[PDB]
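Inspection log for the structure reproduced underneath, given as structure tokens.
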Amino acid sequence: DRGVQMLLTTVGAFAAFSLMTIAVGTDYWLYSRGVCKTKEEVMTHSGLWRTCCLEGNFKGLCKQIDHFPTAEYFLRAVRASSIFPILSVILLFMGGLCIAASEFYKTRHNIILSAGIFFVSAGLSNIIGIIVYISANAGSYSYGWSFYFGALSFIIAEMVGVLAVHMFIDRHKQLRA
Amino acid sequence: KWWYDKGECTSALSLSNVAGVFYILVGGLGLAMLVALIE
Amino acid sequence: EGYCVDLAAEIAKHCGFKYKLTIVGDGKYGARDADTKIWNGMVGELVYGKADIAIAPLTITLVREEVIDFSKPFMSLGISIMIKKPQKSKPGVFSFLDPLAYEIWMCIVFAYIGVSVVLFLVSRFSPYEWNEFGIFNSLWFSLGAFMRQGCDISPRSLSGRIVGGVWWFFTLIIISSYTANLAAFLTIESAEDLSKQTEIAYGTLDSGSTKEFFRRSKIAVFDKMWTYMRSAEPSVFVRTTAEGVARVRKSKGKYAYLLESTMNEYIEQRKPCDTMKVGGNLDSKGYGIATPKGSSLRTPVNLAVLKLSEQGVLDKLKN
Amino acid sequence: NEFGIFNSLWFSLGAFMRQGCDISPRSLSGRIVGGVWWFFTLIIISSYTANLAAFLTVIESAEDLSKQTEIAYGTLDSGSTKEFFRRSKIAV
Ligand SMILES: CCCCCCCC/C=C/CCCCCCCC(=O)OC[C@H](O)CO
Ligand SMILES: CCCCCCCC/C=C\CCCCCCCC(=O)OC[C@H](O)CO
Ligand SMILES: CCCCCCCCCCCCCCCC(=O)O
């Protein structure tokens, strides 16, 4: 029903936004082997910004990843400055604002389309971000739970996107009816 | 003795090998949305 | 009990001595300690007069014969390679997902969802376009393109055709890379073989004629093996043949042991029957009954060995 | 739905031979079946081609001798071979 569509869209927005924000914040992206803190080879949480240490003499010491240790420069820049993961959060926020503003200033019907575009674009940004992360890291390992949170954010964002466009289509159908 | 007797000197395609095709794909998805919105 | 226990009894009968079997304290064959210059193992026991004779698989070497006395060889042999019989790990149930990495497969799913959604958006959002590409039909179109299984419908707009075109390009490149890698994914017999590699670990007894053979070998292949082995990790040097052998067995063939051919042949006939002797004998050497340098027992042991040789006592003990 | 039994067999055959579609299943259930057949076809056909590309690139034992006679076998009418055989205690 129409009242259910908005509820699913709104709750999914919050969900995707929260998951992506937790993922960008937490440090459990890749459990791999390395240094917990140093100017020797133990398991480490290693997130997007900071690498910490699971098991070790300074188990708990977290240092900043030295992203910078032409094409590599550029990829290393795009990675260090997580422009793509961060842009996903920004777009998802904007999308939520639009969904919310579907109420006040109603009957505009273009706020809803904008919300769909923002959520779909957030999904695309996340996938570029994932590709950049995986490609960088590579020059054993297992992906943490924040990586998989990021992934679930993409899926939910795309679904909320499909719902948003569907609602816009219905609005204009009824307006044409 | 001192030169050579004591001498000290398939895999799956990784995402790194195909990342370019992903970049083109997402870029193309971007342009399609631009074309549509402009129309 | 065994070859050397049976050999000792016959040796004593023909040498003409009464005897007491004692196990060498350090469990080694005998090498001049690289460092302290002290002879260890059975050779050391003879050199320092702790034992009057060594009825053991002790290889006749010059440095050994210079510090102990040896009978004629009671056994001819050579270093050999013991490998765990291959038995290549069977293909995994889902091994067909191998030509491409895990992350590529993950991102192929993500890209499928992305392409399908964007085709729906660009195709139906505009009110000025009112089967066609709904969400279910767009997912079906995308799957069909990737599996190269033809198209029932195709985008007609400029927007839809850009999406379709890039998805087709992506599919071609990704699918062709799978076929190819699969192709490539579907495309040691001596001491020389071991020497020209290192992957398969391989080493000698930590202390004895074998380690010394390589430290002294003037053969390029064996010196090459030695160069690697002294540095091989984990230390490919072992305290007993069985240790190298167990090293062989436990490695699923990742450890080859340079035990003497005699030991190799014996272990090949022992359960779990998982090992096999490969490579030729790495030297043309023999085992001798040893006595302290200049010992009176030397002459009896030389004579008895010849008697047990002309009788085939040692050869019977082998079989 | 034109997917009677004959058109189903034709659809499946065509898919394995990577050829035309004509009809394409249109329900969720039919599309699940179609999708897994498509996946199966891709893996199996790719594997045939790849392996062919490899196939285009790259009496035995004494027991066997004893167990057959089409390939007759003998020794020097007088020799150490003939004598070992005459005296061997091995059954084979
Ligand atoms: C009319 C309907 C429109 C449909 C259109 C769909 C597009 C299909 C093609 C896509 C790939 C084209 C992009 C190829 C990118 C070339 C990259 C390049 O120039 O390589 C860089 C450099 O040469 C190396 O170092
Ligand atoms: C809209 C219509 C929908 C149609 C739907 C049908 C399409 C199905 C296609 C392919 C399935 C392939 C399944 C892949 C399963 C492989 C997972 C796996 O085994 O991975 C574990 C791995 O072995 C750990 O080491
Ligand atoms: C458009 C859909 C294409 C078909 C997608 C195939 C699904 C693949 C799923 C991932 C399997 C991962 C295998 C590697 C697992 C591992 O080694 O840990």
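Here chain C follows Swiss-Prot, giving residues 443-572, 590-646, 654-785 in order.
Per the header: electron microscopy, 3.0 Å.
Placement of Cβ uses the backbone N, Cα and C atoms for every residue, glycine included.
Sequence-distant contacts (6 or more apart, same chain, Cβ under 8 Å) of C:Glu726 (L-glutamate binding site) comprise C:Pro499, C:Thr501, C:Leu519, C:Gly520, C:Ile521, C:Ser522, C:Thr676, C:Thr707. Feature annotation from Swiss-Prot assigns L-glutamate binding site to C:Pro499, C:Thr501, C:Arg506, C:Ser675, C:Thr676, C:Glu726; the stated evidence is experimental evidence.
Among the mutagenesis results in Swiss-Prot, C:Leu504 to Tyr has the note: Promotes dimerization. Strongly reduced desensitization. The residue drawn here is the original one. Using a 10 Å Cβ-Cβ cutoff, C:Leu504 (mutagenesis position) registers 8 neighbours. C:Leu504 (mutagenesis position) falls within a helix when secondary structure is assigned with DSSP.
In this set, none of the recorded positions among C:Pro499, C:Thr501, C:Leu504, C:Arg506, C:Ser675, C:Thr676 has a C-beta falling under 8 Å from a C-beta of chain B. Of C:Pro499, C:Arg506, C:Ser675, listed as binding-site residues, none is near chain A by the criterion of a Cβ under 8 Å from one of its Cβ atoms. In this view, C:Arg506 (L-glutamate binding site) is surrounded by 29 other Cβ atoms within 10 Å of its Cβ, with every protein chain counted. Proximity of C:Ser675 (L-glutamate binding site) to non-local residues of its own chain (separation of 6 or more, Cβ distance below 8 Å) is seen for C:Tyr471, C:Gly472, C:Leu500, C:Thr501, C:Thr503, C:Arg506, C:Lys751, given in sequence order.
Each of C:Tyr471, C:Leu500, C:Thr503, C:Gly674, C:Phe679, C:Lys751, C:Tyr753 belongs to the same chain as C:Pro499, C:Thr501, C:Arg506, C:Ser675, C:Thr676, C:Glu726, is absent from that list, and has a C-beta within 8 angstroms of the C-beta centroid marking the L-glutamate site. In this structure, the binding-site residues C:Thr501, C:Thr676 were compared by how many other Cβ atoms lie within 10 Å of their Cβ, and the smallest count belongs to C:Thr501.
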